[PDB]
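Here you go, one structure.
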Amino acid sequence: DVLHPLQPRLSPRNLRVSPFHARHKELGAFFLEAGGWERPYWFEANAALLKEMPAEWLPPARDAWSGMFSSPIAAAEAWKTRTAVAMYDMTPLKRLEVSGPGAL
Amino acid sequence: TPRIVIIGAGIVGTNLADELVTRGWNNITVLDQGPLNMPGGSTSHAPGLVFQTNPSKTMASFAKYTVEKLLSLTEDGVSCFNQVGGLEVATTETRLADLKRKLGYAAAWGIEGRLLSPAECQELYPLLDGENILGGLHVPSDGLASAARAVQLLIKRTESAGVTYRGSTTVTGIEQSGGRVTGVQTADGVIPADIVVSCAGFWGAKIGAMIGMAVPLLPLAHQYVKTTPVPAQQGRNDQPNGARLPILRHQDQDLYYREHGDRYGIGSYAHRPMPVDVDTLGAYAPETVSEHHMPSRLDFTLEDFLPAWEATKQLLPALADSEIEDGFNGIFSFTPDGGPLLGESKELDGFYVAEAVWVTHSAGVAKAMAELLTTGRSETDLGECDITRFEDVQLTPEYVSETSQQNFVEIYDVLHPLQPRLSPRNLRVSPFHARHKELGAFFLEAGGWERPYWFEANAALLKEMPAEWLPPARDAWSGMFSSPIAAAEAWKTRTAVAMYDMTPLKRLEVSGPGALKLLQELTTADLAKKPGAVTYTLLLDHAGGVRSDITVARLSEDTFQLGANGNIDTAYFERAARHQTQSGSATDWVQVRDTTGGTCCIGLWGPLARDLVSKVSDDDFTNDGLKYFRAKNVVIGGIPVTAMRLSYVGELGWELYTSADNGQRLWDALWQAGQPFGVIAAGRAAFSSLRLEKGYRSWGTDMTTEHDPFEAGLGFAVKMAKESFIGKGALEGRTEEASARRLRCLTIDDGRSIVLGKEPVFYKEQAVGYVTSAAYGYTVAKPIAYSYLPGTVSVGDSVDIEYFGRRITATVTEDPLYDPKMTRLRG
Amino acid sequence: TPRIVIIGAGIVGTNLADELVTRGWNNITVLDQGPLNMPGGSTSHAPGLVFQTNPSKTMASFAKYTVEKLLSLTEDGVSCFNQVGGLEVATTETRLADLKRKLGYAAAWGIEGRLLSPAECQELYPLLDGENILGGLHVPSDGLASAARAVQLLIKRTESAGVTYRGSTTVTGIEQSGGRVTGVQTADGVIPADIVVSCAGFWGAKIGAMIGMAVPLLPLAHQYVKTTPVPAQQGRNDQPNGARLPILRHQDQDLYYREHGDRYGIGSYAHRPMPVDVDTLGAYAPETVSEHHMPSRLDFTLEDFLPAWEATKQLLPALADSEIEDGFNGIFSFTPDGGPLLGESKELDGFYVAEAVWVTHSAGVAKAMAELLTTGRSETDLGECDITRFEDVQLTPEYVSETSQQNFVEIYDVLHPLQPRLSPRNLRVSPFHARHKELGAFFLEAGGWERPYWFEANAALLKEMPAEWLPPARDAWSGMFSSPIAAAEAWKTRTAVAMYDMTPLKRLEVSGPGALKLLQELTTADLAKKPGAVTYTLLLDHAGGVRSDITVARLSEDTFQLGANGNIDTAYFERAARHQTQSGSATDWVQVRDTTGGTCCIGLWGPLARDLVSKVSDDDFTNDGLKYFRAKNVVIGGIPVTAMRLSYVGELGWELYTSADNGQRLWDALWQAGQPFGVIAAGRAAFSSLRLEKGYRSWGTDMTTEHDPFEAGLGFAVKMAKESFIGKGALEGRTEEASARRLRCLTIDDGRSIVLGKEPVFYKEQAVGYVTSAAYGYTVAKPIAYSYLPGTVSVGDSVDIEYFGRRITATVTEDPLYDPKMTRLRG
Ligand SMILES: *Cc1cc2c(cc1C)nc1c(=O)[nH]c(=O)nc-1n2C[C@H](O)[C@H](O)[C@H](O)COP(=O)(O)OP(=O)(O)OC[C@H]1O[C@@H](n2cnc3c(N)ncnc32)[C@H](O)[C@@H]1O
Ligand SMILES: *Cc1cc2c(cc1C)nc1c(=O)[nH]c(=O)nc-1n2C[C@H](O)[C@H](O)[C@H](O)COP(=O)(O)OP(=O)(O)OC[C@H]1O[C@@H](n2cnc3c(N)ncnc32)[C@H](O)[C@@H]1O
Ligand code: NA
Ligand code: NA
């Protein structure tokens, strides 16, 4: 099959979620998955910001292929990270603890 | 004939006066606050590019008529149309593909055009830098309107026929009595009128406030610039405003161009939206109005034009050897959906609008409005143009401002037919909204309502779905706003049981001792039956065209519930009810209420529907308890419900109606009862596919006022034996078998090439139709498309449908495609 | 006088015939399917215990009248009441406390009673095993009714006065024309009638179905047993049914007792609910009806009685030396709220019900119904008895069965006034329900609606709340269904801004050319003002009693929105509207619709309300934009809203109304706008407290039809200058200052002893009133209670309120307690 590089499976999904999952769903997260973890790629709540976003932040139209699994909402999220304050879910990033007198 | 006052002597008002005169109505006064020699609205600044090809059949037809009429409007051997042709160029692959779709519209609506290669574009338009040009769409019949000259020639010939023009005359109010217009107020007194038509351009909302009418347009400014003389153009054109090259669109950069002698004109939408408050413009003394000084022209803002100027030099390098000479920010109108605003006001009988109209469509709008006024109907479908199409949340100043600014931003963008706005959203939701979100609904919006198209919860079913139900891969365009989940939802509707949210479908209650009388005249059904009957019926106009299809349920002697198509229907019934009440006896009064927002409806459909409902109700839902096309009151999960036995999707079950406060309980009761039967929530994508498999006609797409019932295959819904109903006389003698054009079901032979709507349909290489409704049919496992075809094309014949320039073979197929013997519905 | 047919010759129907005759109406036919000497309904098996004390003032008054009337009904020197007194014993501390509350009801309603110690109980009732007895409540005037003998004596004296009795006559249908009753159908023809009253006991729902009326009673069976001769009782009483000891209640074990000569009778509710299908009983040939063979008696099920028999031997050990002799499972009626069903049907003019009535209240119900029929009103408040009190979800067979069975299970339980059912719940929810659950709403229910009483989200505010707002600890009883969170919600309403859900408050739309005319006659206001006015007004009866208080908003010439008290109001307006339409001209027609379930309302109140709304609306909400007690249409968050400026809680702000589909958006828009102002959601506990601080009267509690406007302190709402309105004539000359009894505000001096309602109020040691509305006042920092008091008691006087047997000192206080100068509401 012809498949986009970001194409998700539709099943099995929701195997691993962070503690913020219910809050993310309240905010309209668009989830893709990697390593079993559900990861928001943008939040539909932020679409409401696009109408106040300064014109310099608005990207041009995308073609169909680069537009797959993409949203203009991401521009607003970048805008607010650069100018205000943002909360990213970093839970899925691999975390190891190395301990003991031999760790160093 | 009636005394008419037209407000506005722009291109719309003067064409309307002309179209009325030609139809023998000449008791007309046209008013304008500006001087008659140069009124000073948008018509007085438009450069006049006319591109006819449009996705809307109606707008394309308006443009074709405008070109024809302007070519005919002449004095001293010079017409008001310079037919240079039109060229749209593509600088991206996305745009190149969209030009192939537009070539399809051209063929569908009867406009001649051709796709051009980069080399052919360069031959046609030598000033192009061909490096970035990927191809073009050439329409030889497009060209340049002389709008200001047309206004002057229309004024001259209508004045000769008896029309009165009064310039320098400002309308300050509207006089009324008894709910009907009687006059127009000015500083100097009242001008009497039986009919008033507001043709006031971007002042349309200011006029509407004079009668308490919401007119959903927003005045916005748009930049237009002229260059100094361009060296490459020296000696080529007639001075000072000659043109020889086709008008030029560069939609990837939001620009358009025309020649003005040896100078260029540049129109740009590539700037911030620029809303204008009409109350700040100032009154212009008519003696001061001139080319560069008029209400419609605001000061140029060069800073907004710099990017457009750079993009212009890239496309047309010869212009880099010229300079900007003059620019202005010109005011015109935008609306929430980009459509114009036509028709009779809800608030005042005899008061009409014809506003938010480009020069391009002006003569077509005027013709349609002249037809409406003089005969009671337009010869062209106005469903996308009627002012009454809007829902109440769509008429607020905030909605009109936000959505019309977005329409400006997107004016030249490539957009899919299902593309949603991202804001404003969540205006109207059904009582099931929280449950829908629990199930991962994918929502799109229409009329302000959030509507699930499928549910992510159902993705878990795909791995157990039988292979016969799995559709092939979709291409990128038909794959937009689509999911394979819809196949699973269709599968479970056909084999188990499903819950559809029917809440957004327009619901009217018609009540009172005059309700039966009203509906007996307006519809094509004999509704005088003991309560409990549900009847599918049509509303016609006096020419027999189909205004709407409606389902009528008689709930009691004096109460009927109607399933309708939208707010055009609401306004039609409201006025008809008021007129019957006003002119009738104590037994003729009737009220109409739009109850949609206060109620809700679940379509509970599938072969296990009786098994499910039996767990939560003691009412009799067997065939003896409730027959097909009947209604009765029941209790489900403790909630009083009106159950109607019918199904758009063609399965066992019922539409279940209740008040909004009870909806969540009804939902939850049915949901719990359905667990052992594998109940699912099912969305609009599956709904549309299953309903098309049943051959349902969608008003506005599969039939309009341009079609009679017999052409549409809806003859069964017309009871010709009735003594009286609107349209009966026009329909005498007509049959389905004798109809010159007939609505036909097509299936796509390759099983995979999905079409979407508006694609042209060819029979033996000639364009003879276009796609109305379309969907992938999950039960028949192939794409489906409907089209009108000449009556001589038969079931079993082959036709081609053009999709993005490729011809797809399809077969005329008998419908319904699924269960034509209704075995799933009976017993 | 009118021709009356009464269906049923039980204790109700025969007392009704008697009460009509005494009022000079004797054109009455009474029908019964059973033989007149022993009809065979529940009256033919009742043992006749009459305990007068009840939490309901109306039911207590009905019982007092029954005792008086039965003592008066005599032949051969033997009356129909044996006044042995009544004793309720307590075996738990919970029950002992509840007897102190019941002693309070006794004092409130004018019944003499005393609390007895264990020793005194033993002196009064020597057969008690005193070990487990903790105390008793003794009411000397209670006793034993001879219900079957009363029926026979009533038949005799009404027959003499002209009443016709027809036994062995089964009603099979009801004849009607023009929406009014005309007759009663039997196998032998139609008996003509202007008025029909269904007194058919547990067959009431079967009769109601004959006219399409839902009668919300459930037939249920209840065990009653007689013992063999009890050795300890040998020689003590007259044989065979004599009694000397008080009737005995043992509510902790769901049992009651009486003597029958030397045998005991035992009634038990300590068994599974036993619903009965009346259609299975079989028709009894009248010649076969006898003491042990009649429709109302089903076969005894000993297995259900064994636990009751064991509990009986424990309480009364002498009975262990007897045996069970005979038992039966006797059928009677239960209803969803334990109240009877009285009044005129919604479905049929002139058709009345008087059903689900204990022998205990029978003569009082009959008197009230005789008053209703002969004068148009009852002299006793029927708000808790009227058949029209029920909401539509409360009339389904499923609701009536579940809730009436729960009422049987709980019949003798100690229950708090706010105790909710655990099922059925979530029948009706507002559009804000999901948001409320996000905020941790604590829901209670009324009329089927889920209503937040407080929000757990607000617990986080308690740690920043100023100390003056923190209330003292509550005792266990007043602490039930209460939270300290309510103080925080009151604090923020008074100092910031709060959003109350007003959706459940009854909302009626009255429309049509006759709407103004109807309301001008029914209300005490002059409503003929240009649209936009909001008026608080009263509905009176013809005696000037207060049927309801209503807020009327005139939204247009022919449309009014009413805020009402419940479905008694709905049915009252529906019938008045139909009668005006039927008898009126083409300009008199009027429709009434209950729009509550299709709409919603947010009360946006607090000093920051203008700051909040200004962020989400461009409409003018200043004093010049919208004055106090005015309404206008606005847009908030993109949603069309009807804003009304008034506040139950006494702060700046508005009631904001919209359609249900728009409610969640309106909520979310206001919520987001309110974040910088510290907006909270606020629930019913705070609402009730703040509204009582404003002196608002709650219909049904603070005033009923027993009170005129002047007694209630509502004189300001009566426009005596009006030409005409129902009740005007009765009110001529009356004033607040001359009223013999006046509604007064009391505050509890100790700042901590909260009372709840119905507690008796004493002035110089005499019972002179009782608590109507009550709440802790968070702004005044003390408990508040209202009561009627003799006119000679003044502001500043001291009264005592008895709560669980303890006297609490309170002061008559001027009201409103908060902001009587309305500074918070004006400007
Ligand atoms: C501004 C603009 C518009 C434009 C364009 C470029 C610019 C910068 N380029 C176009 C193009 O190339 N092709 C095309 O098809 N259209 C183009 N347009 C849009 C076009 O100009 C307008 O859509 C069209 O001209 C609108 O015509 P209409 O006849 O509807 O409106 P109008 O010319 O503005 O006339 C309205 C008249 O009403 C009078 N009026 C208003 N209020 C009153 C009162 N109260 N009393 C009396 N008279 C009143 C005005 O004076 C005006 O003359
Ligand atoms: C069953 C029971 C009831 C009871 C009780 C103990 C038992 C086991 N103990 C009580 C107690 O000690 N104190 C008290 O106050 N009440 C007690 N009760 C309840 C009491 O018996 C009933 O609530 C009361 O008797 C009801 O009286 P009412 O007059 O309302 O009803 P009825 O006696 O059942 O009479 C109805 C008559 O209607 C006739 N009917 C019905 N349908 C028709 C038709 N279609 N046509 C003609 N006549 C009809 C019936 O025949 C009946 O006689
Ligand atoms: Na754009
Ligand atoms: Na019990």
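Sequence positions for chain B are given in Swiss-Prot numbering; the residues included correspond to 4-830, in order.
Including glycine, each Cβ sits where the backbone N, Cα and C put it.
Taken from Swiss-Prot, the feature FAD binding site covers B:14-15, B:35-36, B:45-48, B:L52, B:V174, B:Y259, B:360-363, and the record attributes it to experimental evidence. Here the residue is the original one, but Swiss-Prot notes a mutagenesis experiment at this spot, B:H225 to Q: Reduces catalytic efficiency 3-fold and substrate affinity 30-fold. Sequence annotations record features per position, and here Swiss-Prot assigns active site to B:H225 (among others) based on sequence analysis. As a published mutagenesis entry, B:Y259 to F appears in Swiss-Prot alongside the note: Reduces catalytic efficiency 225-fold and substrate affinity 25-fold. Positions annotated as (6S)-5,6,7,8-tetrahydrofolate binding site by Swiss-Prot: B:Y539, B:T554, B:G566, B:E658, B:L659, B:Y660. Experimental mutagenesis at this site is recorded by Swiss-Prot as B:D552 to N, annotated: Reduces activity 3-fold. For the mutagenesis result B:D552 to A, the note given in Swiss-Prot is No effect on the activity. Swiss-Prot lists B:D552 with the feature active site, for 5,10-methylenetetrahydrofolate synthesis activity, giving sequence analysis as the kind of evidence.
Each of these features: where is it, how hidden is it, and who are its neighbours?
Secondary structure from DSSP puts B:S47 (FAD binding site) in a helix. Summarising the environment of B:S47 (FAD binding site), the number of other Cβ atoms within 10 Å of its Cβ, over all protein chains shown, is 22.
The Cβ neighbour count for B:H225 (mutagenesis position), using a 10 Å radius over every protein chain in view, is 20.
DSSP assigns B:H225 (mutagenesis position) to a strand segment in the three-state reduction.
B:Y259 (mutagenesis position): 22 other CB atoms within 10 A of its CB, across all protein chains.
Long-range Cβ contacts of B:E658 ((6S)-5,6,7,8-tetrahydrofolate binding site) within its own chain (separation 6+, distance under 8 Å): B:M505, B:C604, B:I605, B:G606, B:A646, B:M647, B:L649.
Cβ contacts within 10 Å of B:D552 (mutagenesis position), excluding its own Cβ and spanning all protein chains shown: 25.
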So which recorded positions out of B:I14, B:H225, B:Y259, B:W361, B:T363, B:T554 are up against ligand 1, CB under 6 A?
B:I14, B:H225, B:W361, B:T363
Consider the recorded positions B:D35, B:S47, B:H225, B:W361, B:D552 and say which one has the Cα lying nearest the Cα of B:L659 ((6S)-5,6,7,8-tetrahydrofolate binding site).
B:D552
Work out the three-state DSSP category of B:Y539 ((6S)-5,6,7,8-tetrahydrofolate binding site).
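The residue in question, B:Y539 ((6S)-5,6,7,8-tetrahydrofolate binding site), is strand (DSSP, three-state).
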Cα-Cα, whole number of Å: B:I14 (FAD binding site) versus B:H225 (mutagenesis position)?
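Approximately 19 Å lies between the Cα of B:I14 (FAD binding site) and that of B:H225 (mutagenesis position).
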List, in sequence order, the same-chain residues at least six positions removed whose CB sits under 8 Å from that of B:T554 ((6S)-5,6,7,8-tetrahydrofolate binding site)?
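Expected: B:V537, B:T538, B:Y539, B:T540, B:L565, B:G566, B:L649.
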How many neighbouring Cβ atoms, not counting its own, are there within 10 Å of the Cβ of B:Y539 ((6S)-5,6,7,8-tetrahydrofolate binding site)?
17
Within a 10 Å radius of its Cβ, which of these binding-site residues (B:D35, B:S45, B:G566) has the fewest neighbouring Cβ atoms?
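Counting other Cβ atoms within 10 Å of each of the binding-site residues B:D35, B:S45, B:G566, the minimum falls on B:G566.
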Fill in the CA-CA distance, B:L52 (FAD binding site) to B:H225 (mutagenesis position), as an integer in Å.
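So the alpha carbons of B:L52 (FAD binding site) and B:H225 (mutagenesis position) sit roughly 14 Å from each other.
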Just give me the nearest neighbour of B:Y660 ((6S)-5,6,7,8-tetrahydrofolate binding site) among the binding-site residues B:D35, B:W361, B:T363, Cα to Cα.
B:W361
How big is the gap, in Å, between the Cα of B:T363 (FAD binding site) and that of B:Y259 (mutagenesis position), rounded to a whole number?
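Rounded to a whole number, the Cα-Cα distance is 14 Å.
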Have a look at the mutagenesis positions B:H225, B:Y259, B:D552 and say which one has the shortest Cα distance to B:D35 (FAD binding site).
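Its closest listed neighbour, by Cα, is B:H225.
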Taking the Cβ of B:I14 (FAD binding site) as centre, how many other Cβ atoms lie within 10 Å?
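Looking across every protein chain shown, the total is 34.
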Could you tell me the maximum Cα-Cα distance in Å between the residues recorded as binding (6S)-5,6,7,8-tetrahydrofolate, namely B:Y539, B:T554, B:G566, B:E658, B:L659, B:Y660, rounded to a whole number?
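Taking every pair among B:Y539, B:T554, B:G566, B:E658, B:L659, B:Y660, the longest Cα gap is 18 Å.
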Of these binding-site residues, B:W361, B:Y660, which scores lowest on Cβ atoms within 10 Å?
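Taking B:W361, B:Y660 as the binding-site residues, the minimal 10 Å Cβ count falls on B:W361.
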Looking at the binding-site residues listed here (B:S45, B:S47, B:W361), whose Cα lies nearest to that of B:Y259 (mutagenesis position)?
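Given the candidates B:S45, B:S47, B:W361, the nearest one is B:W361.
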I'd like the Cβ neighbour count for B:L659 ((6S)-5,6,7,8-tetrahydrofolate binding site), meaning other Cβ atoms within 10 Å of its Cβ, all protein chains included.
24
